[PDB]
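Read through the structure below, which is laid out as structure tokens, and then see the notes.
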Amino acid sequence: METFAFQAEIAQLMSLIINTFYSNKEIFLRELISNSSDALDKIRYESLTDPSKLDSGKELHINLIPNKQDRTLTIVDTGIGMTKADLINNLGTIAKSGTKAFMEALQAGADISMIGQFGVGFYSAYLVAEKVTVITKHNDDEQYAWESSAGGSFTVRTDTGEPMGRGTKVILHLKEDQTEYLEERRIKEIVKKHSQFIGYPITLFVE
Ligand SMILES: NC(=O)CCC(=O)N[C@@H]1c2ccccc2-c2c(-c3nc4ccncc4[nH]3)cccc21
């Protein structure tokens, strides 16, 4: 396991998301499903020129997996995934410019729900999660686990878990008062409200 320090802009945004009083927390799911949809668009587009991009899996889908025993809500996709370079470096650049633009917009009257317009909607996961584990597999790299409970640092390690083939799993270790997001009725309500027209099958798993 390797440990990395977040740059100051991202660190401040993670603190804002964790600490600000904001009741409309459900938007996190729309954001993560929308990120999953974009990653699926990317692998599908690549496959149009190179069909072998799908040798790691032809199915293009989004799975919503709650687990009451573990208190986790996992968003799984068979999208493009992320390489180690994406996880440590490329996404750190996106997170910096995106945070600066979002922090700017917030001072200019914008709402926390507009986070996705700034390329950092992934961070809305901290509205409901005390820890986020991202398991990912990109065609050009190995399976990795990125993780952060904020506090200024994140970890990256080669993942020994079940081989995914290709894609990303966003594991939300829910805060104790956010367990409503493990309830079938609640997840169904949110998906219907914000994600009804996503162009991939979304399966809401049950227990
Ligand atoms: N389903 C998908 O494939 C969506 C992918 C996704 O949401 N990716 C998100 C994402 C989106 C926008 C910005 C950063 C990141 C990020 C990071 C990340 N933040 C960083 C900050 C500083 N340094 C390095 C960093 N790496 C790590 C795992 C997953 C993601």
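Here, residue 1 is simply the first one shown, and the rest follow in order.
The deposited model was determined using X-ray crystallography, 1.9 Å.
Cβ atoms are placed via backbone N, Cα and C, with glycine included.
Annotation note: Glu31 (mutagenesis position) sits in a helical segment as assigned by DSSP. Experimental mutagenesis is annotated in Swiss-Prot for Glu31 to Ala (Swiss-Prot position 47), with the remark: Strong ATP-binding. Strong interaction with HSF1, HIF1A, ERBB2, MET, KEAP1 and RHOBTB2. No effect on interaction with TSC1.
Counting every protein chain shown, the number of other Cβ atoms lying within 10 Å of the Cβ of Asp77 (mutagenesis position) is 27. Under its mutagenesis entries, Swiss-Prot includes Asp77 to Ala (Swiss-Prot position 93) with the note: Impaired ATP-binding. Strong interaction with HIF1A, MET, KEAP1 and RHOBTB2. Loss of interaction with HSF1 and ERBB2. Los of interaction with TSC1.
Among the sequence features in Swiss-Prot, the mutagenesis site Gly81 to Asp (Swiss-Prot position 97) is noted as follows: Abolishes ATPase activity. In the three-state DSSP scheme, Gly81 (mutagenesis position) falls into the coil class.
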Who sits close to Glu31 (mutagenesis position): which same-chain residues at least 6 apart have their Cβ under 8 Å from its Cβ?
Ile115, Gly116, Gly121, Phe122, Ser124, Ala125
What count of other C-beta atoms do you get within 10 angstroms of the C-beta of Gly81 (mutagenesis position), across all chains shown?
27
